[PDB]
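Visitor: Here it is, the structure in full.
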Amino acid sequence: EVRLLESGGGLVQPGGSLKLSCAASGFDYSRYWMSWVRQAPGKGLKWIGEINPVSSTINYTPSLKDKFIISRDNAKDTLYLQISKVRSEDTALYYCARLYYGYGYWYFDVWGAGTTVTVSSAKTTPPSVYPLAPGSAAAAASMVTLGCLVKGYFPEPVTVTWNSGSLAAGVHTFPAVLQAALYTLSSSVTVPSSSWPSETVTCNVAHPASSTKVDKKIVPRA
Amino acid sequence: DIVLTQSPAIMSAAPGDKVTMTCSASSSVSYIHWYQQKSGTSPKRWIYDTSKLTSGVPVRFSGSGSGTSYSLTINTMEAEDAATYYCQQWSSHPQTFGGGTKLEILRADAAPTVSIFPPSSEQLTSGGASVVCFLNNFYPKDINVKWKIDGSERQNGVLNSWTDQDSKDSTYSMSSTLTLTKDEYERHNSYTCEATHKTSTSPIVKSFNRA
Amino acid sequence: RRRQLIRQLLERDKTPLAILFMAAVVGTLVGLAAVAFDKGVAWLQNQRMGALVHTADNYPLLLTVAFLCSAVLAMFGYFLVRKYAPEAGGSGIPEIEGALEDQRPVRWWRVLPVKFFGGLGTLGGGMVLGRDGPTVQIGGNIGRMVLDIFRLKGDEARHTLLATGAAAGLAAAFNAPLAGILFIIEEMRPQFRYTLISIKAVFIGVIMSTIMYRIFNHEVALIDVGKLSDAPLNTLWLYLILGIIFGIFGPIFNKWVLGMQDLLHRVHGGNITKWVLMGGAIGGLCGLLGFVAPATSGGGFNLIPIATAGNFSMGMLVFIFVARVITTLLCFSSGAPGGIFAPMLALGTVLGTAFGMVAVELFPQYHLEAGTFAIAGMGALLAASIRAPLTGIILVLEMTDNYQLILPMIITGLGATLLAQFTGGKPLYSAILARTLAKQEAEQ
Ligand SMILES: [Br-]
Ligand SMILES: [Br-]
């Protein structure tokens, strides 16, 4: 298969610098031009720059002297992007793409998965994970809705699975909302009245940024 | 540089139904390309050189156009056709993508399955009280949610978050969370959550009393 | 003429075993002839280098031992030609072409020694001249030599062994088998009437010649340029433009070589001693410019990989192109023995790289490499000046092995030859034959 795997993107301070890295596997990475495209949260795809196989011509978007530095290590099958004096404008999902052509009007042939760059003064904070069980005198229906609230972690992302990913139908995890330099989100799992509380439903959260893995059991109230 | 504006910024359409977005350029442009982005996946090259389908791209898809106007089109939309379609140009330099056109399924209205939750004994212990209210599996995505503390409307401390349209059933979902201090939370007894949809004139009250 | 054709058709391609065998031996000798010739040019060019070391302190004395050494070897080569074989001056492809029209003699007992040793002096002095001229004429004569020695009779044998000589001659000069055969077929045969040149045999001589060369040269190629990028369809129009540029330059360059023959003939009038002295100064200017500014001198094969890789500036490319236009005229139009092919590759590359440069900067949406424009412009002075484009193409295809660039090479080349025709220009080798045949009558 042909695989682009970029890495390096995390949390950085304003005015700092970061070096992104794209790992090409399954094709002759030489002979291709490589390019970087980034997508600011809920916005369009924007072009950073490109590099030609012999590194002899490197073009960048109409933006700033030493802002971007594209380079490639043809021997290591890896492509690199250095962003400097990082603003909050640069908080985005960064894509690594290979370039090709048809009639000679160049397109973005194969894209990679991406890596997310978060630019904030806010400090890493682990989430507090609280169970949402239905109220004491609940209207015990055929389906029962449970939840768990993941409150006050930074930065994105947290992953939420139920019973280690076995309970997969009827789950929703909402988008985290940000307030006062922290994130909160919650997950819903609907099961049948016969499942809970007869068997155990568990909410597993991981915030890697803060080395947090935690399981919170949902138990009935009162 | 050359600015590209896609036309139905968002749109819905039933399966087996004929979809058509637009790409429009501030100057003259040659041989546009189109990428399909599903939520959580890398953009896929979908159509290139104004018209040519990439290997895999099902044949219902098709592009067309000239100069300053192009278009994508699905003769019989499928379920798996729901994604964002980005148009892109390199006839000029540098190159430019389009704003996006979000394609979502259209379906029968469904009403929200509302659920209300009291702050956990755990969160309370640490000193806060967040009341969570799940509004689950409805269509369309427009909804309003109102909170009542001892039957009086409350506006501060409420944050809501919709999911992206669902994979399996192509409904939405949306949570609303009212956060107070444990202090303010214990002053009052009845917390109520009212989902005001389109599928009824009469809101869906769910609530609980601390007693 | 139907019953005649039915008869001729069934008798096609039955070359006499005697010409097929004699084609083999002509090629073998021309290969050895060429190989020896190359090795000898290289050994003189070395000696010249080893002299500038024994005298590398006294920069004025340096510039002096550099001028004299190339002048002495140049004069030796001018003299060898006027005194003993006057039609071994210049390239010599015009003569072998004439010999096939049966209008010019093949004085092999005289020119074989005159061209070989005379060429070794001019080429090995570092004048701007090609190995083509010498090896193609030397090899034509070697073809006559063996025609006489074995007294084969017929037009077939005379024309054939003459032809496979020139072919084996050009192949062994550029390690270019296909380019040799296609040189006879497009350029060397008599152009206004039928001929009996057996092509199966020109092939046997070319094979043998090229094997001889591979026996003394392998593992290193004449031009190593690596594998470049492709050309996308929306780029082609830029190569057809480049050819148009060459097609107006081709004929201007023709005019300059002809008039420079005249302008330099006024210098000696005909006088075997003024002439030799002039080529001492010409060869000595070359031996100097080869120390103080190498890319303006020599055969030109040295700077082609450098120019393709974009390692010269646009300002250097302009310099080189003007200077090399000049020292090609001083050296080829003087009549010193040696070809013009190889320095027309250089000129065409340098001009092609510079146009590639401008096209890169004007069109970043095209994602150009300037090296692909040099490779299309290598065969383009051949095509616009001497009007053998199918030979320059297969020559340039063979030496650089970038088949993916076939379309922009063809396209530039037709552009060059079409604008050369349409701006009123003449194939360089034929307009030299004509001026030669037009004085071999105007004396009466
Ligand atoms: Br000549
Ligand atoms: Br040469």
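Residue numbering for chain C follows Swiss-Prot; the residues present correspond to positions 17-460, in that order.
The way this entry was determined, per its header, is X-ray crystallography, 3.3 Å.
Each Cβ is built from the backbone N, Cα and C atoms, and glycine gets one as well.
Annotations per Swiss-Prot:
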- C:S107 to A: Uncouples chloride transport from proton transport (MUTAGEN)
- C:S107, C:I356, C:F357, C:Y445: chloride binding site (BINDING)
- C:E203 to A, G, Q, S or T: Abolishes proton transport, and reduces chloride transport (MUTAGEN)
- C:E203 to D or H: No effect on proton and chloride transport (MUTAGEN)
- C:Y445 to L: Alters stoichiometry of proton/chloride exchange (MUTAGEN)
- C:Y445 to A: Abolishes gating, permitting continuous rapid transit of chloride ions; when associated with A-148 (MUTAGEN)
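Are these features on the surface or tucked inside, and what touches them?
Guide: Under DSSP, C:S107 (mutagenesis position) is assigned to coil, being neither helix nor strand in the three-state scheme.
Take the CB of C:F357 (chloride binding site) and look out to 10 A: across all protein chains shown you find 27 other CB atoms. DSSP gives C:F357 (chloride binding site) a helix state.
Look at C:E203 (mutagenesis position): DSSP puts it in a helix. Residues near C:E203 (mutagenesis position) in space but far in sequence (CB under 8 A, at least 6 apart, same chain), listed by position: C:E113, C:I402, C:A404, C:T407, C:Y445.
DSSP assigns C:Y445 (mutagenesis position) to a helical segment in the three-state reduction.
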Visitor: For C:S107 (mutagenesis position) and C:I356 (chloride binding site), what Cα-Cα distance in Å is obtained after rounding to a whole number?
Guide: 6
Visitor: For the chloride site as recorded (C:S107, C:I356, C:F357, C:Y445), determine the largest distance between any two Cα atoms, in Å, rounded to the nearest integer.
Guide: 11
Visitor: Please check each of the recorded positions C:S107, C:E203, C:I356, C:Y445 and report the ones with a CB atom less than 6 Å from an atom of ligand 1, ordered along the sequence.
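Guide: Near ligand 1, sequence order: C:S107.
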